[PDB]
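Visitor: Dropping a structure here in structure tokens format, bear with me for questions.
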Amino acid sequence: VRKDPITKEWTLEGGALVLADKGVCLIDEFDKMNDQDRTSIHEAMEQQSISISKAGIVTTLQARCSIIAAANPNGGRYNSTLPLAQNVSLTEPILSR
Amino acid sequence: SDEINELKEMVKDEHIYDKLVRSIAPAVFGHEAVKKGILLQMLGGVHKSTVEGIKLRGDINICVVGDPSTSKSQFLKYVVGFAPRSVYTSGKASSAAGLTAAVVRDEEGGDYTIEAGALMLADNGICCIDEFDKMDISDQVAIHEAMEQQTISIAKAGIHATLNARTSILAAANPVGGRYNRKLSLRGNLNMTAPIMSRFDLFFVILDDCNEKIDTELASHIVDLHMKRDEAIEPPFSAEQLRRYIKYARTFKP
Amino acid sequence: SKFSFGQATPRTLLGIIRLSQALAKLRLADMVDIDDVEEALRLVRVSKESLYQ
Amino acid sequence: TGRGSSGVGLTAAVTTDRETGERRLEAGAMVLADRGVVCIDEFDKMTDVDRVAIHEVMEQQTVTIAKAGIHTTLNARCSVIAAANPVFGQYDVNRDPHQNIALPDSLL
Amino acid sequence: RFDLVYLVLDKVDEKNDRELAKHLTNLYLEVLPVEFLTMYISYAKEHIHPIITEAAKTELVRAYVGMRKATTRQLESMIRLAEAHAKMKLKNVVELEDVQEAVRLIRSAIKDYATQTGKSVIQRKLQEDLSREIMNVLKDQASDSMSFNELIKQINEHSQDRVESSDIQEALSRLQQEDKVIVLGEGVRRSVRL
Amino acid sequence: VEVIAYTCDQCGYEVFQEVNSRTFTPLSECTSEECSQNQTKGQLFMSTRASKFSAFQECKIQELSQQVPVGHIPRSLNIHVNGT
Amino acid sequence: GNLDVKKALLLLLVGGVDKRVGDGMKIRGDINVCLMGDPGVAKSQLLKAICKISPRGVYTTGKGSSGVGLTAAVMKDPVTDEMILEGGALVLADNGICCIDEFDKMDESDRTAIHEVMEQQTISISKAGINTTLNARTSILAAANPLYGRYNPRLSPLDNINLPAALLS
């Protein structure tokens, strides 16, 4: 929600996803900013066609977007004989989409 | 002119590989290994690549580790007045802007505007930046993205942006104790993570010694430097006639 | 580091000269002497160690 | 209802120009509280900026403000009624009975 | 980035603190110019730019070769105040004996360091024995499992030469970099295998 | 201002007027008795030293905050000064 | 009770010129006493009642004239001459009593503000408007409130005052 100029109103300005109907994002391992936005992309597939109502209007746009990603294990590819929950830092449900 | 003819004589020499490496900077003595590297960084290589897809690497990036307050600072002082429009930052300001490309807040009727930072202005420039240990962990993936392909991307609170800032980094970080271990490997004294090492070339680590002969000659080497006038050392090339020489060197495609 | 503060600065020494002539100003009988400054150190000892109870 | 925007005891200099040339210090919430009672909730679920306001109106019957205008001491006879909740569930007995909410003791 | 430091001293010092009282005993009852020295320096900074001869450099190398018995940071600045003292006391030319007061001040500069950052005496022992306490339990334990209650009750009391928690947390971040271990909270860990 | 004096530098007849409210207007130059009524009229302008000027200062009042009722906030009022 | 502390203040209500120095040796004058402790006898009206009868001694608190608006600054005014130099307390209460309370309030500006008057003669406005500096000659009477509950006397002191360098020297 980009704010208004002087005689204007609190309007709605999209970002990445509502442009990209059939495209690409990237989430590899922004470790600090992982807990910030991962609660906004795993509800783009589960609750598919997601939009929101912060401090404005309660609407819902449509976005049948596609996600690819290029994640990166902490060090080498076989950091363990132990399984994938030991290898990546992600948890199960966002991985399960 | 004769200066355009001066290149045609100077291109027909034979030892000018060794003439160049001896004529880099008077602020250091010895260590021809590090001197061979910084020359190749100063020139450019090739960047043209495969059709319809990937642009490959444009250049080579070489860092040097070593103990501080030593000959490491001299090359850094040398290049920033010698290279075309090359800039210098310390990178401690890692949270506001600069190294980390970070959008400014709304001012005078516009939010989401682009920012400065001594990274996207190394166009025909060899930016230099030191002390990798003392920053945070967030930039360490950010410049890691800035290394492989020559663009960076940002979509922070505003539309996406793709700026193609082709670059040539050059670094000088610090060891874990100031003194370099010998029996061990550099895997412990690098004080970084693993994949940015393999994303890089080799560092040509500077070693030191408390030897009773090398000190006196370096003392005599340094005292003629801060003479008011003792310009007895003869570099075979000038600052400018080396500068136009590499400007003749860049325009091929071997 | 149990109770007390200070390590005897001259900034405390010059201050004890300051309040003495102050109390010599209010009770001026032109008697700037040992007894006048004996009123002064009388106050610094009771201001200090107010925590020892 | 204890929603703690700045305005719980102040004015915030809202004048609305009062027909081109009149500026008025519009009464937020103390002209109703006078010789009456109030009640507010969720003390620990608040920011800092209300807590500095409840400091003043308890030590002193009046607020006095000069935001972009006039210093004015207007009087107020108020009496709050509080409601908060402890933090860590049922931890009151196994720890100190004090500090159990650990909001500043300026109010306690 | 600075050249030479100094610390001021303090003690009980009964002969001197009594003397310092005598200074403040005075200055209450009842050439040192205010402009003449000021115009004396502001002329004397930019008009005569003095020289340097061989008479200094011979003694100069004689100092450092015994000093080696920093590297060059100390060498660059040691001539500058040697130049300026020659520029101050004799407003013409170089001096050859201005360097004994140069080595007078910097010898007092290194008096402040007789006694981790620029030191490695604790760092020639801390990395050694911490490289020992890994290899023993990893030859006892078939797994790489090392929990937090074991490591407090293993390495805090084998030796009393190391601090309790001020340097054991930073002890493991370098082992995080040196292909040994990983962090999983204030509990269970995961170690190196073969 | 309480009195006025315009001079036209031809006749020297200083036209006087009463001072009204805070906004007023000067008059013309062909209104006098000597410098008027011909083919040449002296062009008027003002004068400082021949114009007596008074004192003026503005202040605002509030209420004692003890005789105010339990309700509304007190309000201001405008006051002026004249004389000395 | 407390005849000791009521005696410690009357000496400071007269002050006096420290020494007519003549030469450029501006010596310190006007010592400052601070208090601490948490009685229930409403410590505020103990000290501030002295201030409202002592000469030129202006009252202050934590809110309002904070350590940035303790000196003078430039602000908004009515339609008449704007950008005047509106003051706080110390540009008007020169050579008097600066009776402060609530020392844990607005300390990001206050901790600068207390040093700059304990330092002699640098009450200034180092803004983008001007770089002019005015005088500083006023005594300070402070009352710091403790941490939660009582100050534990068996515990260490300076657990509740946050300025070591302002105090012990």
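We number chain B the way Swiss-Prot does; in order, the residues shown are 510-763.
In case you wondered, yes, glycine gets a Cβ from its N, Cα and C as well.
If you look up Swiss-Prot, you'll see B:525-732 marked as domain 'MCM'. Per Swiss-Prot, ATP binding site is recorded for B:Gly575, B:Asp576, B:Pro577, B:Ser578, B:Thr579, B:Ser580, B:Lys581, B:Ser582. Among the mutagenesis entries in Swiss-Prot is B:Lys581 to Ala, noted as: Loss of MCM2-7 complex helicase activity.
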Visitor: When you average the Cβ positions of B:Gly575, B:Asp576, B:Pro577, B:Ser578, B:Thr579, B:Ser580, B:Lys581, B:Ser582 for the ATP site, which other residues in that chain have a Cβ within 8 Å of that mean position?
Guide: B:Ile715
Visitor: Just to verify: the residue among B:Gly575, B:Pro577 with the fewest other Cβ atoms within 10 Å, which of the binding-site residues is it?
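Guide: It is B:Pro577 that, of the binding-site residues B:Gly575, B:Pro577, has the fewest other Cβ atoms within 10 Å.
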Visitor: Return the residue, from the listed binding-site residues B:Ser578, B:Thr579, B:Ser580, B:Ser582, with the maximum count of other C-beta atoms within 10 angstroms of its C-beta.
Guide: B:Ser580
Visitor: Look up B:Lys581 (mutagenesis position) in the DSSP assignment and reduce it to helix, strand or coil.
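Guide: Note: B:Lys581 (mutagenesis position) is helical by DSSP.
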Visitor: I'd like the number of other C-beta atoms within 10 A of the C-beta of B:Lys581 (mutagenesis position), please.
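Guide: The Cβ of B:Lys581 (mutagenesis position) has 19 Cβ neighbours within 10 Å.
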Visitor: Which residues in the same chain, at least 6 apart in sequence, have a Cβ under 8 Å from the Cβ of B:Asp576 (ATP binding site)?
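Guide: The list for B:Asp576 (ATP binding site) reads B:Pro684, B:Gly687, B:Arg688, B:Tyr689, B:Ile715, B:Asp717, given in order along the sequence.
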Visitor: Measure from the CA atom of B:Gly575 (ATP binding site) to the CA atom of B:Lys581 (mutagenesis position) and give the result in Å, rounded to a whole number.
Guide: 7
